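Read the structure below first, then the notes.
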Amino acid sequence: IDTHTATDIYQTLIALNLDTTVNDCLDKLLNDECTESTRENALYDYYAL
Amino acid sequence: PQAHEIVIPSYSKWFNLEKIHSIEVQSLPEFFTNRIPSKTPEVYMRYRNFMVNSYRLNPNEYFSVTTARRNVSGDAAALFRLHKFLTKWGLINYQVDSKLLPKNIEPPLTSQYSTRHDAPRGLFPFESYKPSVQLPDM
Amino acid sequence: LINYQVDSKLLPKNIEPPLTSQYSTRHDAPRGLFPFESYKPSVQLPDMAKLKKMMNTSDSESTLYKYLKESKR
Amino acid sequence: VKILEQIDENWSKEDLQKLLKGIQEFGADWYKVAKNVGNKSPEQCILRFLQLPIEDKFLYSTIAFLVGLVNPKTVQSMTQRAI
Amino acid sequence: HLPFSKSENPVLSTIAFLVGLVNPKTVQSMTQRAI
């Protein structure tokens, strides 16, 4: 009996992994020791997200 | 220079002062069989843009075909045809009159956008129970 | 062969092509078919990450770990 | 993971760069953002912006082909879930 | 599931093979020509 359960966990997992990616790119661009060729990517990424 | 606010009956939003459209040819083909050399899509567009500019100048007050006839011509007949045509399509002489209203208000208003049942694209109003956390997530 | 040094002598219409426009043909369908209202401009936070974070005060994570290890016999 | 958005053609990198930069702190004023980019029609920006993937979230079924509705579950419907 | 990494929550159960066997036993083809 797997109708709502699987559905809702999929839905949640979407935004979960999303927010994880958000925090990831955020910290990456924040760590200025990373190149100002990787950063701009992450910046536009956070923009779009 | 621009000094007026020009509106058009939207359905006309296929016309472009720059180009031509299959609509008008099916309504005014006599410039497209390429039979009468003194007529051509080009002179057509010339007349067209000329007249629409004229109207858009002082659109508050009417504009006549006779006016253009005085101004420029290669024909009376076709001139009148296309003039009355554009008239029908309201591209010309559409804002000849003005009409106003106080517009009292009602429970629905353009600045009203709240949370409520939705016909649009997907949305999830119930997220997750406890045991959902029990997953080795990503 | 003639007139190669000039940029003038044009004809008037006392006009120029304008560019401003507006549109309104309201019956009910365009300008939107008038949907119900909605919301949600910005994304939000789950806050479950801490609830999901490995902590000896886990809601059930440590609890279910101990459950497995004390019930698998 | 590692979602790249430098993935478009016929618009330079900096095109969409300025695009998103504008829409970031400009709040969908399509006229502003069109001004705020290098000669693209406002509607063009709207369209392109509308076709911007988020290709890292949709995962490839019973739920994967149905939402806001589902087969009931007290009988052997999981046969569906193994489609 | 497999076509759905999102699976029903569980820690000790049996779901897929269960219905599998239900359908299997239902076949009654004691000489089922198959795999």
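For chain B, we keep the numbers from Swiss-Prot: what you see runs 300-437, in order.
This entry, so its header tells us, was determined using electron microscopy, 9.0 Å.
Cβ atoms are placed via backbone N, Cα and C, with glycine included.
Quick look at what Swiss-Prot annotates:
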type	residues	note
DOMAIN	B:305-402	domain 'SWIRM'
MUTAGEN	B:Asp374 to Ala	Loss of DNA-binding
MUTAGEN	B:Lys383 to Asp	Loss of DNA-binding; when associated with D-387
MUTAGEN	B:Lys387 to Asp	Loss of DNA-binding; when associated with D-383
MUTAGEN	B:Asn392 to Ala	Loss of DNA-binding
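Counting every protein chain shown, 18 other Cβ atoms lie within 10 Å of the Cβ of B:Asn392 (mutagenesis position). Closest to B:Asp374 (mutagenesis position) by Cα-Cα distance, out of the mutagenesis positions B:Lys383, B:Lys387, B:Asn392, is B:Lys383. Reported as a whole number, the C-alpha separation between B:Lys383 (mutagenesis position) and B:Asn392 (mutagenesis position) equals 10 Å. Secondary structure of the domain 'SWIRM' (B:305-402) per DSSP, as helix, strand and coil residue counts: 48 helix, 4 strand, 46 coil.
When Cβ atoms from all protein chains are considered, those within 10 Å of B:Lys387 (mutagenesis position) total 10, not counting its own. Every protein chain considered, the tally of other Cβ atoms within 10 Å of the Cβ of B:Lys383 (mutagenesis position) stands at 12.
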